[PDB]
Amino acid sequence: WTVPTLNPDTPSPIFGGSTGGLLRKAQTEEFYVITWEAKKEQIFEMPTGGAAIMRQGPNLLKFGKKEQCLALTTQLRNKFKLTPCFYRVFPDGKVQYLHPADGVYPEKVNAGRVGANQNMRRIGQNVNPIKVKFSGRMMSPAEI
Amino acid sequence: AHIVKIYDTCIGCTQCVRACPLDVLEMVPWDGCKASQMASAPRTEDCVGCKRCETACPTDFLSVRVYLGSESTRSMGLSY
Amino acid sequence: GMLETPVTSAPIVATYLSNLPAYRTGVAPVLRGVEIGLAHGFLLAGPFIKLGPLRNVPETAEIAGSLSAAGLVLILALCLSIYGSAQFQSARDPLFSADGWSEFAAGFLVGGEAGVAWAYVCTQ
Amino acid sequence: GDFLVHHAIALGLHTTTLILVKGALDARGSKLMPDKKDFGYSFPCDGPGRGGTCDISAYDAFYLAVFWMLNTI
Amino acid sequence: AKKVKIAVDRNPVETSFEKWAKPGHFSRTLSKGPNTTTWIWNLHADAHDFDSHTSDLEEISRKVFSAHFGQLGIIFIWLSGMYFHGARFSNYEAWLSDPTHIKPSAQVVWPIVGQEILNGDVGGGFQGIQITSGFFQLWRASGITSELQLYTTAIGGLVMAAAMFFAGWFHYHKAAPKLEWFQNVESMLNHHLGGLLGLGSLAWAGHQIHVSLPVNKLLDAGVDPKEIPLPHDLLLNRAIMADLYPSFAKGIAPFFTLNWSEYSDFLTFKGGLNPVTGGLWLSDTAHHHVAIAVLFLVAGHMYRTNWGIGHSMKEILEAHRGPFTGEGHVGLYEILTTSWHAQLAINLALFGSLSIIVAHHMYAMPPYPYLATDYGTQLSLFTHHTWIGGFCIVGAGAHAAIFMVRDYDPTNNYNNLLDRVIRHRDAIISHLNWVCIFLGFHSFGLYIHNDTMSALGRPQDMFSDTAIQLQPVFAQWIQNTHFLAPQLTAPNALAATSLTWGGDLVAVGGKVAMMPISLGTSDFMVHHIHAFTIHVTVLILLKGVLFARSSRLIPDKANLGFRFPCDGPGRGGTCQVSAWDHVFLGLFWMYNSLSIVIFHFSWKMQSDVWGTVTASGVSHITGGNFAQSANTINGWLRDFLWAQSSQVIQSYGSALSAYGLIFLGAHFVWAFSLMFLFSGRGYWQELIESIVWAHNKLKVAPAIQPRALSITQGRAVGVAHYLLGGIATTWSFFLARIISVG
Amino acid sequence: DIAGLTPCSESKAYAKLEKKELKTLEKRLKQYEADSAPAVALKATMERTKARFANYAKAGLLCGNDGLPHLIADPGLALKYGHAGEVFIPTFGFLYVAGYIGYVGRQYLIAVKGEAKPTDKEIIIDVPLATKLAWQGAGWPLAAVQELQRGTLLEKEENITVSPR
Amino acid sequence: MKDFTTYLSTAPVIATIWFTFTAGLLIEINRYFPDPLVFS
Ligand code: CLA
Ligand code: CLA
Ligand code: CLA
Ligand code: CLA
Ligand code: CLA
Ligand code: CLA
Ligand SMILES: CC1=C(C/C=C(\C)CCC[C@H](C)CCC[C@H](C)CCCC(C)C)C(=O)c2ccccc2C1=O
Ligand code: SF4
Ligand code: SF4
Ligand code: SF4
């Protein structure tokens, strides 16, 4: 498996538009693109409101925040048995592939993943806040 | 960004990963539990702090914990 | 993606907006403020003259109403000045720049005060 | 008449103390939130899980107590 | 084409007490029994949520149909009780002889712990609680003259109540209709228009022509009630009727020969009010109900059932499409024949709106004899029916949202009206948001302006009739048009529909029945407060409906359901995002709006309409102080609340002392509710832990684990006690005030 | 007398209060006929009122300047001056009934915790078991002391859950 | 009949009966011993 490359030419689902879509943040900060392959034309629900028709084959939609792309991913995966992926697109044209991060969806354990933010103790074994006082900022005993 | 930590009481049931609406968590190989897998939090810059993961955790007390931290556009969930 | 309506996208509407001094690029920012200042300064005297605390006084009403409108123009000019200081700290249209907005604010003050004065002349 | 109102005042003092004392003594933790001390004095809540945890922080106990202090005074 | 026909299932459900002894049987979650106290609350919250217990639409429909027979059975018991208490525990017979000087009463309290003081001296040699429901005036209008007639109606009500409860059992356990039976919307409308409404109106017109009119004609002539012929004598003896109405000497021939002008003696178009009773002419109501019957019997032949002729409702909807609205009304027929919540949303909205119209039309055009001069009944009826309408309208918002989350399906709604409304919801809500701010500033801000100018000693700077004026010229113009209608635009009407338009007052028993209502600056200001409060209530409710399924904040709100507390402290905090929470907030604003509506009605009627009539003229209850005082907040606090609360807070030791007690009791319940609205369960659960420790220490800990209320229940408890306390406070305040000075 | 109070039987305000209350009823009684039901009801209220003022004075209640009975709560003053029936005796009446209710409920709770499904016996009451316990609760003061002396009334600290500290 | 008597043993029904009985006892005592303020 290798990181896919976004194709901006991909056609988008049939949709008449709405007032729930992108704002000035997309022009200045970042936006998100989700793509998937559809087996047939089918009506699905937009996370921004309304019904859209996915074209047979490649599809492409743009969203304002990451949660919107993953919300549609959950719908497509569970209700239609599809395998979408999405990216983060910066105003200068840079594209950052996001999901699934390593080609395998996170709920399925995969080799080569390195644990992060794992504490080798129980919650009840955290130290008292007095022991981390005056550490340079506000920090919980769970941060050590 | 919020702070998400996984503790060694995890049973590797995967329910926190399935419940995360932001894809912050994932399952990695482990040897400390029967399932031989542990939850991980590699992408905490995207955590919004909803705590759906904590709601899904079966262990007592929790094995996944969210500590709300500094607020950015991503953590605040803004689309503008 | 976005919802297009006759109000949002129409030929008559679009042409009218482009003619307004706010959207008329290629014009010096100071001139933009003066034209915008004159329009707003003239109308502002109305409500103060006809509904102020001295409205019923025969001749003092015109002076007090226009004089109060002039004070509101000064406050508005100060609001423009600080807005430019905050918004522009670090492009195509010179108006949206630190130097351009300052000139635009200055024009609004001169135009606004003149508009108030012109309104007073019309009354008397 | 003075008898009845003096017991109203005692009701106010004891209830205000109950809220403030409960807030202080549970500030570090409870059966509902065993690790509360890891979250600090003031924080929103711990989310809808475990039945729902609105106003669980010691700061919120003080917030509730002020209403009773005003009623008592 | 499917034939419209009866279709049932034989013996679908066995009649047994087995499930009565198994609480929670109806739900898969609760049927296993309690482990915590939350189970107990969940049992009751889910009891009638039929569609959450099953997905079979037929099973849901049958439960709905039999639940409705249960409701009707209860209403018949309630009605039977009212008639019975009128027959056995009232002064109705005495009241009939002297309606102006006797107070209606139909409740008598037992003498115990000193409570018999509540049996006041209401007149007619009787002691009891004075009623304000207006049943006495309704009974007189229908021609009832004896306790025997009231008693017989009460018996018949119980027989009907038993029949309703039998029908509910029969149509759920014995012969339950199939889903196709329920979906005959064309046939249902034909029967409910032509049959329920058309025949019902025709039948009632029959009672009015043959019983109400003859009896009320003799009552208004001073004839003693016991000397009036019994109703069956009027029915069997045409000669007696012909004496009262000569046209009866010609029988029904004029009706069949189209000589309808012969019946002008009992089918009239007088308008105005009967000067003896102060109510509408009964000959006008009889012609009204005849005309209504014909209209609804015609309406009941519009829809196609089984004989080709008629309209297909689906064909009508699909034909009405235009350039601006995509597919238009396509798919609405399917929604409205498969979702009960969609049907309930429309029906509650209009039934509630209808209730508010009834409140206005009955005060202005009092339909019952001696209703207008019973100020206690007039104030009560208007307030009661206004509140029902407000509550019903909020329920419309709730069940529109429930349809949005549970029953809405995108595949069936593509580019139609419903789909297109969702796709510009930000445009709808953003504009409605602006209107509310504009209305709030320019309506309540005017009062704040007036309070400040008055406090600064500049009355000449106030918005008032003697200062800067805000005349409701449009409303004034409409009044003039309606007052002059009989001359030009209603040539055959003797008088205008109502005396509120203009003209001369009607006095009954030395008191004003109705008179013209003038509209000044104060009336202009309060009407734009009403506009403000309604628009905000709509904003809260409409927002909940349009964002029930998703928003920019929570992209997948639909998966979280109709009723959930939040989606966590993240995203800055998402408390009360669910549609249910919008109904929760909408209730408060509905309460705030309708409180001002009824305060407007109460003060305006006392100040400018109600009063005593003597040689010197009309002296109103509050002496016409609404015009100059109602334009400041301090005016409402002083001249309305402080001044008119004198009766209720001084009622101890009198028959009205029960209103004094409830006045304080309602203040208590209102304040008690703030405990639930301001706090959170996390605090209470931790408190319960310490109390549980004490019970554990003494080996008296319950097996069902105590739990603090759920987040959503805490809100439901808070609003329920808020509304009950707030409404019951004004209820006591109104009744003590009006029963004393009325 | 105690705390400056005076006996109600010797209080002018107390006597005046009774006259006002009867005077209010007498005024209402004028508008009704002798045999009519309202007249009978009003006279019955008047008889109860006269008996009430007679009984309270007979019981020896102390009246304030307002003419209203005032209760005495200190056991010493109550027993010394014959006011024990105001607060002191009622005190032990309540505590007997209240403990009766509490003790019976506790017995039922303990009895059903040995069943297969204890929570089912808390929403569907075992009426035969509840009835038996209700009758035996008349001796709770004796039973409660024996448990206190036997060390079985209270549970041991090692079996009670607590939060971290 | 077993099931019906089981239904009558549910908490709301028992509470209704018990409080109806308790209220009746308190009301009837005040009917025969009116206006009791002290014990004599
Ligand atoms: C004696 C006859 C009888 C019997 C033995 C049954 C038995 C059964 N019915 Mg049937 N039913 C009957 C009469 C009967 N029904 C009648 C008269 C109707 C018409 C209303 C119905 C309508 C009906 C429906 C629509 C349903 C049942 C269902 C059931 C089952 C569960 C019942 C349950 O849990 O009740 C316990 C419930 C109660 C005790 C609530 C009683 C509610 C009534 C209307 C009185 C409320 C009045 C009260 C004063 C309201 C205000 C309270 C306030 C004052 C505090 C069970 C097989 C349910 C089922 O699952 O069937 C398979 C079901 O869905 N029945
Ligand atoms: C002319 C025929 C007719 C009449 C008079 C009614 C009357 C009524 N229907 Mg409708 N209905 C009809 C035909 C009719 N229906 C047909 C043909 C269908 C199938 C398409 C339906 C399907 C239907 C449903 C699904 C429901 C109703 C309901 C109602 C009630 C609404 C509440 C109300 O206004 O109470 C006013 C109350 C009265 C005026 C009391 C009238 C009582 C007498 C007994 C007449 C009842 C009508 C009945 C058809 C008579 C014969 C019944 C049987 C012995 C043959 C009302 C009693 C609702 C309801 O509450 O049901 C319980 C409801 O849920 N109806
Ligand atoms: C539904 C409403 C209604 C009803 C029920 C009635 C009823 C009546 N009206 Mg009224 N009326 C109404 C509306 C109504 N009216 C309206 C709207 C108007 C205004 C236009 C009038 C204007 C009016 C006038 C001007 C007169 C009446 C009269 C009458 C009476 C005689 C009618 C007649 O000649 O019938 C003719 C025949 C029939 C109606 C058919 C009867 C069929 C029977 C019941 C069949 C029974 C068969 C069965 C097998 C028998 C078994 C027996 C058993 C023992 C074995 C009657 C009591 C007359 C009267 O005398 O009033 C006092 C009269 O003069 N009405
Ligand atoms: C025709 C009228 C109607 C009907 C048939 C329904 C039916 C339904 N509604 Mg809807 N609703 C209505 C009107 C109606 N509603 C109105 C007017 C409102 C606005 C207030 C709402 C607001 C509303 C909400 C917000 C919700 C529903 C829900 C429901 C469902 C479950 C109800 C339940 O289990 O209650 C069980 C009944 C109770 C727990 C009893 C409640 C008693 C209240 C709180 C207090 C009553 C006080 C009393 C009148 C006076 C004081 C008495 C006291 C002193 C003893 C059901 C489909 C629920 C749902 O999820 O539907 C899908 C839901 O969440 N409704
Ligand atoms: C008296 C109490 C109060 C007040 C003043 C408000 C005010 C408001 N509420 Mg709120 N609300 C209240 C109680 C109150 N609420 C309660 C108890 C609840 C819980 C149920 C809510 C729940 C609630 C909801 C759910 C919503 C509102 C909405 C609104 C807004 C309506 C639009 C409007 O009129 O804007 C104009 C503001 C006013 C009329 C308030 C007074 C303005 C004064 C007179 C102006 C003074 C100007 C002056 C220059 C001040 C200078 C000061 C200084 C700097 C020198 C407004 C901000 C709605 C909203 O946001 O609509 C857009 C809305 O959705 N409220
Ligand atoms: C709640 C607290 C409280 C308070 C403030 C009082 C206050 C009082 N009690 Mg009371 N008393 C109480 C509870 C209380 N008592 C209880 C619970 C009991 C039952 C055990 C009694 C039994 C009791 C008796 C038997 C007598 C009093 C007496 C008195 C009065 C004078 C004695 C004294 O100094 O008492 C101050 C109180 C205390 C320091 C607390 C302990 C008091 C003990 C129990 C009684 C002491 C009596 C004293 C030695 C008598 C001296 C001679 C006397 C003629 C002055 C005084 C007003 C005396 C009195 O005036 O009777 C008419 C008296 O004879 N009390
Ligand atoms: C006061 C309060 C509580 C505590 C309230 C509770 C636990 C409800 C108490 C209900 C009754 C009184 C307890 C159960 C009663 C039983 C049915 C037994 C009754 C016995 C009699 C018949 C004798 C909350 O749980 C809560 C939750 C969320 C927001 C606000 C609040 C809140 O304000
Ligand atoms: S708090 Fe929410 S976004 Fe963050 S890891 Fe947990 S479930 Fe995911
Ligand atoms: S839900 Fe809890 S136990 Fe399961 S994988 Fe996540 S952290 Fe581990
Ligand atoms: S509703 Fe309660 S639990 Fe949910 S976010 Fe708000 S405070 Fe936290």
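Chain D is numbered as in Swiss-Prot; shown residues: 516-588, in order.
Cβ atoms here come from the backbone N, Cα and C positions, even for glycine.
Taking the Cβ of D:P559 (mutagenesis position) as reference, residues of its chain lying under 8 Å away and at least six apart in sequence are, in sequence order, D:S572. In Swiss-Prot, a mutagenesis experiment is listed as D:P559 to A or L, annotated with the note Assembles functional PSI. Reaction center is somewhat unstable and interaction with PsaC is impaired. The L mutant is less stable than the A mutant.
For the recorded site, D:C560 (mutagenesis position), the DSSP three-state label reads coil. In Swiss-Prot, the entry for mutagenesis D:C560 to H states: Loss of PSI assembly and function. The structure shown retains the original residue.
Here D:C569 ([4Fe-4S] cluster binding site) comes close to D:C560: these same-chain residues lie at least six apart in sequence, with C-beta atoms under 8 angstroms from its C-beta. If you look up Swiss-Prot, you'll see D:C560, D:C569 marked as [4Fe-4S] cluster binding site.
For D:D561 (mutagenesis position), the same-chain residues 6+ apart in sequence whose C-beta sits under 8 angstroms from its C-beta are D:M548, D:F554, D:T568, D:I571. For the mutagenesis experiment D:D561 to N, the note given by Swiss-Prot reads: Loss of PSI assembly and function.
Among the sequence features in Swiss-Prot, the mutagenesis site D:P563 to L is noted as follows: Assembles functional PSI. Reaction center is somewhat unstable and interaction with PsaC is impaired. A C-beta separation below 8 Å, combined with a sequence spacing of at least six in one chain, links D:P563 (mutagenesis position) to none of the other residues.
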- prompt: If you draw a 10 Å sphere on the Cβ of D:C560 (mutagenesis position), how many other Cβ atoms land inside?
  reply: 25
Statement: Residues among the recorded positions D:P559, D:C560, D:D561, D:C569 lying close to chain B by Cβ (under 8 Å) are D:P559, D:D561
- request: Can you tell me which of D:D561, D:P563, D:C569, our recorded positions, come within under 6 Å of ligand 10 at the Cβ?
  value: D:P563, D:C569
